[PDB]
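Single-structure report; data block below.
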Amino acid sequence: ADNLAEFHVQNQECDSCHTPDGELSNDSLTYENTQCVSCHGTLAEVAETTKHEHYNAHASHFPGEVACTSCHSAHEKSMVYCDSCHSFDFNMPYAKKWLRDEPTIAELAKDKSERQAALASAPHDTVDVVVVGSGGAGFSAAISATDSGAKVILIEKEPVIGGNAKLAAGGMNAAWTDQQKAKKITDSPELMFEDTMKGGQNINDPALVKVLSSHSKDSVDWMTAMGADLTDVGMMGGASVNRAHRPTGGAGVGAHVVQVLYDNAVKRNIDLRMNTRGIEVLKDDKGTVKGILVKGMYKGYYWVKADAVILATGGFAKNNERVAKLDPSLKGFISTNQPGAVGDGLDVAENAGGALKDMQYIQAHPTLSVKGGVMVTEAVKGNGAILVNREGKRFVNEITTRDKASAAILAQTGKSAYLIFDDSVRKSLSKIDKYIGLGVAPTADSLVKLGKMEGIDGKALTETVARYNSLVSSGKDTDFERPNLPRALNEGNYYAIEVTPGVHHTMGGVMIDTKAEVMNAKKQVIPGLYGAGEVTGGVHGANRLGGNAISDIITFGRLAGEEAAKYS
Ligand SMILES: Cc1cc2nc3c(=O)[nH]c(=O)nc-3n(C[C@H](O)[C@H](O)[C@H](O)COP(=O)(O)OP(=O)(O)OC[C@H]3O[C@@H](n4cnc5c(N)ncnc54)[C@@H](O)[C@@H]3O)c2cc1C
Ligand code: HEM
Ligand code: HEM
Ligand code: HEM
Ligand code: HEM
Ligand SMILES: O=C(O)/C=C/C(=O)O
Ligand code: NA
């Protein structure tokens, strides 16, 4: 067989997969996926048959219910979604090599005939609010709009939910929470505001930062009430005290928060549509939102009539061509991002009259795994890891600004560095076990052996850790002025992770006000149009603090949904 359908039709009728009339049920292929499961079992049940020691195509860190058709097409060869960041040894029947070639919004102007036909038809749906993007901002808006009594459709262009938010590790910033208080942490929303303003070089819109800091506690409360565990409170660079909230034991905040939002959306019966890309915001003769043209992968173009459209589409950090035009120093870098994070929602915003701001400010995350090509959380350093160069020396305050950390690492022999840590750090942050499982954290019972394994000067490395640990006990880093020194590296075995900078976060995007209303270049509100999350600019200025994006998407997502529902 050349394809999966051909294989099945040897022994099966068409209607073993299809509805009676043969038409595709919807863009999520709900009915068709239900048929896969009726014969093969759920994803969890399939996973029992495809275990490898350290990975499993059918049991991943992805939240929600991942549809079979995300990777298995019927009538043509298909790609393994996991191939967009990893290179596991897979043998998926009817596989083809991972390639993402999604048309830009501009290229889709060539579908004029089909688009005109769609717009000439009745709206497929008439609702109050359409939310575009199933990341943290979009789920938060969809849920909060629904709880405010609005009828919502939530669309996602990808086959899977969650965007970049499902990848978040280090935490969700907030002050002054019950969770902090339970851990003996003293904080304030004012201190958070002041850290954030300082972190963004005072470029941030102060009114947006005040929403961020002042709503942050309520957003942790809101997530917790919906079932989230945010009780572990870690340290990340640029924060005056521990405020990065995440699940017990230091697990990843992202997959967890997105799973909770997913469960809560399903419980409220929110209409969520996969493989459904927002193309064009529709405006009436007076310039207010009247709906949105969408493109379903399977069902084609159609439009939804709505009073309000919330753009919650994330950043463009995966789009290196667009990144390099704005910041040439990032050209050719690998990204930490999901394959769809290319900025098409910004194109949709601009076409609707929205102005962009702060686009030139793009964050490189200092520590991508050289070996794995994936982000290594700053929480590894926050919890006590150091950085060494190949010479076996520290060379930077590990929790300095991300731009300076990145610059420092690129300045070292080989343009990479090593995270160095022990079992006490490892046990303090369960996320570290994920790096060990990936195979990117080689270990030894001494630093001489470890250095020899990795090409790091082993005597210098030994002496560097002895010297650092002395600095920890005395409570001051007279070498690089690291302001937080939580742990000596002296329990059990030692680990090295080779790391290098990658493109991570785009601080610019659509201008919003404190109501998440999108504004034009004249600073006039576009009535019915909203923006929330990494798609927006102004919140983070010139540099975002770690933990501040998950805070932003929940706060601004929730607020947009409430505002859009009241607008109505
Ligand atoms: C690996 C990684 C780890 C991170 N860790 C942290 C952390 O610990 N703490 C922190 O504060 N920040 C962290 N960040 C930053 C943060 O998770 C992102 O800023 C956040 O994901 C922004 O969420 P969002 O809802 O705006 O967008 P996303 O979560 O990116 O979701 C937007 C969604 O919209 C989509 N979409 C886009 N265009 C369209 C369209 N036209 N139609 C339909 N759908 C569309 C998607 O493809 C995507 O699923 C991390 C980012 C990455 C990449
Ligand atoms: C739904 C679209 C669906 C998918 C996806 C799916 C997957 C799948 C694969 C990857 C194979 C292996 C093919 C190969 O080895 O080349 C496979 C094989 C079998 N399937 Fe299937 N399957 C989907 C749908 C369905 C449905 C609706 C049925 C039955 C009504 C069905 C059953 C089977 C059977 C039997 C096989 C042969 C292997 C076996 O388990 O005995 N699948 N499928
Ligand atoms: C039986 C021989 C059979 C026919 C006929 C058939 C038709 C068909 C069409 C025309 C489409 C495209 C429809 C559109 O674009 O609107 C389509 C798409 C999908 N199919 Fe199919 N199909 C037949 C058999 C099967 C079998 C046995 C399966 C499951 C193993 C299956 C499933 C799917 C799925 C999923 C799609 C969406 C696109 C894709 O994955 O290729 N069909 N089919
Ligand atoms: C596709 C569904 C997919 C699978 C399967 C997968 C597996 C996987 C493993 C086995 C690890 C090691 C840790 C663990 O067992 O959970 C791991 C780690 C990371 N991944 Fe992954 N992964 C899949 C897909 C993707 C894609 C599409 C991305 C990027 C958009 C991605 C990213 C990451 C990152 C970052 C890590 C580091 C550990 C962590 O952050 O938890 N994965 N993945
Ligand atoms: C949906 C629940 C789903 C089903 C059903 C399904 C079926 C399936 C089968 C039957 C196989 C072959 C198992 C065997 O060894 O005989 C198989 C294999 C792979 N799949 Fe699958 N699959 C479902 C969903 C998904 C999704 C969502 C992904 C990608 C994220 C995916 C991918 C893969 C890969 C890769 C393989 C090969 C496994 C390996 O080589 O270890 N599937 N699937
Ligand atoms: O866990 C991290 O490193 C990411 C932090 C952030 O981007 O906010
Ligand atoms: Na942004």
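The count begins at 1 with the first shown residue.
Every residue, even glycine, has its Cβ placed from backbone N, Cα and C.
Marked as heme c 2 binding site by Swiss-Prot: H8, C36, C39, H40, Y94. The heme c 3 binding site annotation in Swiss-Prot covers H52, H58, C68, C71, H72, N91 and rests on experimental evidence. Mutagenesis annotation in Swiss-Prot: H61 to A, described as Reduces catalytic activity 10-fold. Reduces affinity for fumarate; the structure shown retains the original residue. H61 to M appears in Swiss-Prot as a mutagenesis experiment; the accompanying note says: Reduces catalytic activity 5-fold. Reduces affinity for fumarate. Taken from Swiss-Prot, the feature FAD binding site covers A137, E156, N164, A165, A169, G170, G171, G278, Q338, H505, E534, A549, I550. For the mutagenesis of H365 to A, Swiss-Prot gives this note: Reduces catalytic activity by over 75%. The structure shown keeps the original residue. Taken from Swiss-Prot, the feature fumarate binding site covers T377, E378, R402, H504, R544, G547. Annotation of the published mutagenesis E378 to D in Swiss-Prot: Strongly reduced affinity for substrate. Reduces activity 10000-fold; the original residue is retained in the structure shown. Under the heading of mutagenesis, Swiss-Prot lists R402 to K or Y and annotates it as follows: Reduces activity 10000-fold. Experimental mutagenesis at this site is recorded by Swiss-Prot as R402 to A, annotated: Loss of activity. One entry in Swiss-Prot concerns the mutagenesis experiment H504 to A. Its note says: Reduces catalytic activity by over 64%.
Here nothing among the binding-site residues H52, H72, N164 falls inside 10 Å of the CA of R544 (fumarate binding site). When Cα-Cα distances from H58 (heme c 3 binding site) are compared across the binding-site residues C36, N164, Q338, the shortest belongs to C36.
The Cβ of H40 (heme c 2 binding site) lies under 8 Å from the Cβ of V46, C68, each of these being in the same chain and 6 or more residues away along the sequence.
Surrounding the centroid of the Cβ atoms of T377, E378, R402, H504, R544, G547, where the record places fumarate, the chain contributes additional residues within 8 Å, namely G170, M236, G237, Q363, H365, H505, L545, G546, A549.
On the backbone, the CA of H61 (mutagenesis position) and the CA of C71 (heme c 3 binding site) stand 16 Å apart. Per the record's binding annotation for fumarate, residues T377, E378, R402, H504, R544, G547 show a top Cα-Cα distance of 15 Å. Under DSSP, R402 (mutagenesis position) is assigned to a helix (H, G or I) in the three-state scheme. The Cβ neighbour count for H61 (mutagenesis position), using a 10 Å radius and every protein chain shown, is 12.
Contacts of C71 (heme c 3 binding site) defined by a Cβ separation under 8 A and a same-chain sequence distance of 6+ are given as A57, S78, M79, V80, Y81, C82, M92, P159, in order along the sequence. Residues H52, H58, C68, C71, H72, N91 are listed as the heme c 3 binders, and the farthest two of them sit 20 Å apart at their Cα atoms. Maximum intra-site Cα distance, heme c 2 binding residues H8, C36, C39, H40, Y94: 19 Å.
When the neighbouring Cβ atoms lying within 10 Å are counted for each of the binding-site residues (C39, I550), the highest count belongs to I550.
Listed recorded positions: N91, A169, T377, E378, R402, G547. Those with a CB atom under 6 Å from ligand 6: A169, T377, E378, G547. Proximity of the recorded positions (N91, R402, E534, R544) to ligand 7: a Cβ under 6 Å from the molecule is found for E534.
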